[PDB]
Structure formats: structure tokens, C-alpha cells
Amino acid sequence: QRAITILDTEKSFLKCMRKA
Amino acid sequence: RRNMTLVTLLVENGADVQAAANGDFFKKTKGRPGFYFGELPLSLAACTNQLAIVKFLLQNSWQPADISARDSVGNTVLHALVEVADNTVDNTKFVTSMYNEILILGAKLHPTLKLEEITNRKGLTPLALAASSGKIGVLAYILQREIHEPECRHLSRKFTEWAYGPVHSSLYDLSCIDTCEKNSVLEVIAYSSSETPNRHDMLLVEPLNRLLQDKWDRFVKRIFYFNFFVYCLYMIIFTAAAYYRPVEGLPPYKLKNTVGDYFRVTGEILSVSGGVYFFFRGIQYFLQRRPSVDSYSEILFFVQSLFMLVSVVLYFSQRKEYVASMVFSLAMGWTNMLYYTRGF
Amino acid sequence: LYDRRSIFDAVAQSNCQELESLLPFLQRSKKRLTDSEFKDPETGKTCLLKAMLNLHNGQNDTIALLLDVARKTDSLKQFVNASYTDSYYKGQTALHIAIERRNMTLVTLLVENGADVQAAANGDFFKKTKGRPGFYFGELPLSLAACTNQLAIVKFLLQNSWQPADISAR
Amino acid sequence: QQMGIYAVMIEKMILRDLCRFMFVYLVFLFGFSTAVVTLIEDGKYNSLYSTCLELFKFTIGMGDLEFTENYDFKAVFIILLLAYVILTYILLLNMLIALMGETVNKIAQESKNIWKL
Amino acid sequence: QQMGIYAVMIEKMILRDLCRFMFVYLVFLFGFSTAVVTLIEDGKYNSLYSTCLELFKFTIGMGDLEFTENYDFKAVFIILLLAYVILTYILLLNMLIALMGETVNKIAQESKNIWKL
């Protein structure tokens, strides 16, 4: 649930520089 | 009937081998049955754990079997083995090997075919098909694996860099957190309609604990607690207004006098403005998973906001009742603090 | 002629042949193999610790012939005892590796040729996990040895000749 | 070795159960209490303190049910309060007790040699 | 066979549970009771026997909450007294039941052949 709050809060944060 | 020989006769004798079987008996079960190994005889063969005759069909001469013929649901063979793992220790044992096997062989014959890319009609990669179906052990596997061999590394996922005496290190690929393009494994196990009890455990160890532990350390814990205390002051300001509302019946109508008046009508707009926020965030949720209780906590923010909003419209119809609405929304919000724990 | 890269490759594939004319080379220019030049300058790592990251089957005979050159320039004792100077594998010497690679033989030879056996490893790798890791056996090649459950080499390092390992070294 | 056990259980429900619980309880009280004072106009049941207490009784069990004839706007005080009573007496505490009988299970027995310490 | 269980249960709960419990109970009642008599001045609320019975109401769950107006210093009675009620009805007894139901578990079954005896 930490992960659902994670997988979204980047999807809803403009797809930005993070390890990828 | 599992027979290397008559199989060998028919194919020496010109059996056709891209021949589909697509009666309802092969697609999902009416219940007719049933069952689904995905149609294509090689998919039938590897999926029937006949390592020798999936080898025969592919090394043979009269027609080596084509390896990328996606079947009628677009499942390739690797798509078919993953539809057939059932998380029994021995079922994982042979399918994880039969799958290890087709890819080591696709590397031998046709190294150009990137084959764990081949999507079914629904766009999934075979991994994204395992993980969207809680096949925890093939998912422990496609992510964990490294074949060591010549031409191995084109095959492999997760390479080990230094073993000191007590330990190992590793470098994992990863396609998944960064397949933001199409269907990330995490996007797929993170929805997580989780109606297969097989889903939740499978956010666990191989490439993905250590990584979502690591997103959360780096940027998104930090963003979360900002995203949290902004709701708290939304909640205090929305108390603060509701709590210093008037009695004068028919409200407002208008307000100017001096200072508290100024500070409050700011708190009344700052509240509905966060109401329409959630109503708006919540339709966008409802629309990205247009359609799907998978997400209880997705709901009650929306229900609150719709109470911010059937308040706001009633404040303007000049119904005296609007408070009854806004009092529920306020009881709801303080209760909606509860979710933002997930997980301390 | 030879440069660092020329032995650190040559050892990597267990080629004792690309080091044959090495014995008469480091007689001419009087260049040696413990030099800053023939160790990787940062991992304190030498054509021996490059033999020790590139053990093949826990053996090699570039180790016999290299160390035998390093005896011939008498680079030897420092040659066998440079330890990682980056923070990460820090103060880890070839005996630390040969013990970490479970090997009575390169152990008994390096400490014959005079490896140091109180070569401290003290990176954050050896102290507690940041997470680095890790791990903590406590540094000294014997505490490594006993800590890696190797009852014979611990008997060796203490009951040997060239320097019996001291037991009370904190 | 018969009473030293009961010493511990009160000390451990008070450390664990309360802090893990007293915050998921002050949101259901503070937010309904706030909901009531806005909704109702008077009685020593608007002062926010006097309401957070009056709402606390129900959850003890000391509930005065429907105490007040005073409101404009018809039924919605009783739903708001029943919603809290089915939600707060009937539904939270059984979780708080059920966690405590969840301590009292295990801290009764392998707790034991802790007295010797 | 079937009735002789309800007679051992009442019997074992009164000997074990009460003795281990009636001491760790009289030290919360005697203590706060002596405190509310010191703090409070009167009402048949100051005679200690009448207090230790009134405060006993709460645990057994006949609590009247705020039954009196007579106290200098306002709330240091209600917080002392809530401190007891959250401490004694909501915390101790669930421990006491949870002991008992922890027995209604075990003295149900391997108890049985003691009816043979």
C-alpha cells in the first residue's frame, strides 16, 4: 500500500528523472 | 497421447504444425471444459512437458516449428507456459525449466528475435501476464534469473557482480519499474485488484522489495508527507470555517465587516476548492480505471467531496440545510486522515 | 616491455606465457610490480590482488610466476601486501582474498613469500552495514580465517613458520 | 510468579495498545465532535471540550442516547450520532479489546520467564 | 457430562481469576477512591465506603458520568475520573474477561474426564 501510494504518486508527478 | 514416434511419423509425413485448435474447448472453460494451453502444437508440446518433442518440432527438418506464432488470444508459447504455472513447487519446477529452455533455444536459432517482448493481443509481455495473474513463482524466476553459458547474457536478467565470502551483490535489469510506457509489472501487481489471493505476497523479494523500498527512501516518502500535511491544514481551515459560521438565517448573504470576516470567507473558498479538487482527482481515478471494493479509500474521498459540493450548491440555492451536508463532509475528512497512515 | 594493464590482463586469463619475458624485462628498466604503476592505483590492487579477483578454479600459475617475478625485483613483500585503498574493499590484502576464496595453497605460498598477516581491512564495508554492506568478521586475516570456519588455515597461520599470526591483536 | 504477570499486561496494553489506538480514536472523536458543534447550537453540546467528552461517554458505554430536543433542520443529528455509535462503540472498541485479548493470549504464557529477569 | 462443565467453570474462575485479580483491582479502586475523597468535599461523595462503591459502579458499567456540581477547581475531578474509567473499565476488565475466556477455552475439553472423577 506504500507501493500503491508510490506507483501513482510518480505517475501523477509528471514522469520525471528517477532511477530508470 | 504423449508419443515421440507417431508424432515423428506424422511430421516426417508432413503434419502441419502451425495448425490451430480454437474450439471453445481450448479457450477458457464454459465450463465445457476446457482447457487453455493456447492452441499451437508447440505451445501444446512445451506446455505438456515433453521437452524432447518441443525439441523435436524445432530442431527437425520437414518443417521446424515456428516459435513466435502468437495464438488466437495472442499468447505465444511463453505466454502459454505462464498461463499454466499454478505455484505448486513442482509445477514451478518444470515450467520454469521448460521456459528457461525455450529462450536458451530461441537464442541458439534466431538470436535477433527478442521473444520475451512478443505481446499478446492485450499487449502484455509474458512476465506482465505472470504478474497480473499472481503466478508468484515464474515471476520469482523471469526476474531472478541469470543463465551462465556462451550466448547466455542475451538470455539473462539479473547479473551477479562480486561474491564476498558471506554475501552476494547483484545488478537487476530492470524492464518493469521503467516500462512506464506500457504495462509495468509493478503497474500490473499494483492493480492488484488482488482478487487472486496469489497477488499480495508477490510484491516481495526478487527485484522489487529492494527497489520500492528504494523509491520510498529517495523521493516519494519525502513527497508523501508534504502531500500529507497539506491535507491537515485543509482539514483545520475547513473546521475553522465550519466552526465559525453564522446563525443569521438565509446565509450569507454578503459579508464585509472588518477582519475575521475576511479571514473566514477565505476559509470557506479554501475548503470547497479542495472539495472540487477531490471530486476532480476521484473522477480521474474513476476514469484511469474506468471501470472497476478494490479501492475503498479511493471512494470515501470522493463521497466527502461530493458532500463539499452538494453543500456548496445548497449554500447558493439558499437552502438553510447546507450545513447538514458540510457537517458530514467534515466528519468524513477527519476520518479520511486514517488512510494516510498506510503503512506506518 | 610491460605496463600495468599488460600484467593485469595477462593474469586475468591465467596466461603464464604473457609473463615469461617479464622476468628479463624487470631486470632491464628496473621497474617493479609493487610499484604504484603495476597496482591498480585506487583499489590498492596488484598483479596478485588482480590474480585474487581473477582466481580461476581458486588457482593460477601466473601467481606462481608473477610472485616469482616479484621476488626477483624484491617488490615482493609490499607486492603481496597492498590492500584496497578505496573506501570499499579498504585494507583488504591478497591473503584476505585467498582466505575469502577458501584456498589452503595460495594462502600457504603467499605467507611463504612473506604476505603480511596483520594487514587491517577497515572500510565501512567491514564495519557495520550502512547499508554498504558489509560484513563484519572483524578485520584481521585470522579473525577472518576462524570467522570463515576454516579450522585448518587458522591452524596454519598460527602454527606456521614465517610469521605465526599473533592471537591478541585487537 | 502468579501476580507479577498481571503487572506486566497493564503495562504493555498501556504502551502498545494505547498509542496505536489513541490516534485512530482522536480522529473519529475530534471530527464528529467538530461535526456536532457546527451542527447543533447549544447545551454544554457546543463547547468543543464538552462535546468531545459527551461523545466519549457513548464509547465508554455511558451513553445518553438522544439528549436534546434542540435543532433546526430535522433528523440529521440522529444519523450523525448513530453513525458514530455504530461506528465508535460497536465497531472500534471491539477491535481495541480484540487486540488486547490478542496480547492477553501470548503475554500470559511465554511472557512468563520475564519475571525471573 | 454436559452440566458438570458449567459448575467447574464458575468454580475455577472464582478461585484462580478472582484471587489473581481482586488484589490488582483493589489497588486501583482504593487509590483513586482515596483520591476523589481528598479532592472532593461532599455528597455521600466523600465517605470513602460510598466512593469505593460509586467508583465500583463504573467498572461494572453502571456509570453515571458527571453526577455532581460540588467541586472547587473544575476539571481536575473529570480527568482524574476518566483517567480511572478509561483505565479501569476499558482497560482492566477486558484483561479480566480475556483471562476468563482464556480459561473457557481450556477448561472446556481436557476438563472432561474430571466429571468421570
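Residue numbering in chain E adheres to Swiss-Prot, whereby the residues present occupy positions 560-603, 627-699 in order.
How was it done? The header gives electron microscopy, 4.2 Å.
A Cβ is built for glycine as well, from the same backbone N, Cα and C atoms used for every other residue.
Listed in Swiss-Prot for this protein:
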type    : residues        : note
MUTAGEN : E:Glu636 to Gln : Slight modification of pore attributes
MUTAGEN : E:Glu636 to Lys : Abolishes channel activity. Restored channel activity; when associated with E-639
MUTAGEN : E:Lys639 to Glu : Restored channel activity; when associated with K-636
BINDING : E:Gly643        : Na(+) 2 binding site
BINDING : E:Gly643        : Na(+) 1 binding site
BINDING : E:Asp646        : Ca(2+) binding site
MUTAGEN : E:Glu648 to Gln : Minor modification of pore attributes
MUTAGEN : E:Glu651 to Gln : Minor modification of pore attributes
Here are the recorded positions: E:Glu636, E:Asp646, E:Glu648, E:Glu651. Which has the lowest count of other Cβ atoms within 10 Å?
E:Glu651
CB contacts for E:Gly643 (Na(+) 2 binding site) [other CB atoms within 10 A, all chains]:
11
Want to know which recorded positions, from E:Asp646, E:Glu648, E:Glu651, are within 10 Å of E:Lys639 (mutagenesis position) at Cα; which are they?
E:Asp646
In whole Å, note down how far the CA of E:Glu636 (mutagenesis position) lies from the CA of E:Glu648 (mutagenesis position).
12
Work out how many Å separate E:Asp646 (Ca(2+) binding site) and E:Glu636 (mutagenesis position) at their Cα atoms, rounded off.
9
Chain D contacts among the mutagenesis positions E:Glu636, E:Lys639, E:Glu651 (Cβ under 8 Å):
none
Rounded Cα separation (Å) that holds between E:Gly643 (Na(+) 2 binding site) and E:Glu636 (mutagenesis position):
11
Cβ neighbour count (within 10 Å, all chains shown) around E:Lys639 (mutagenesis position):
13
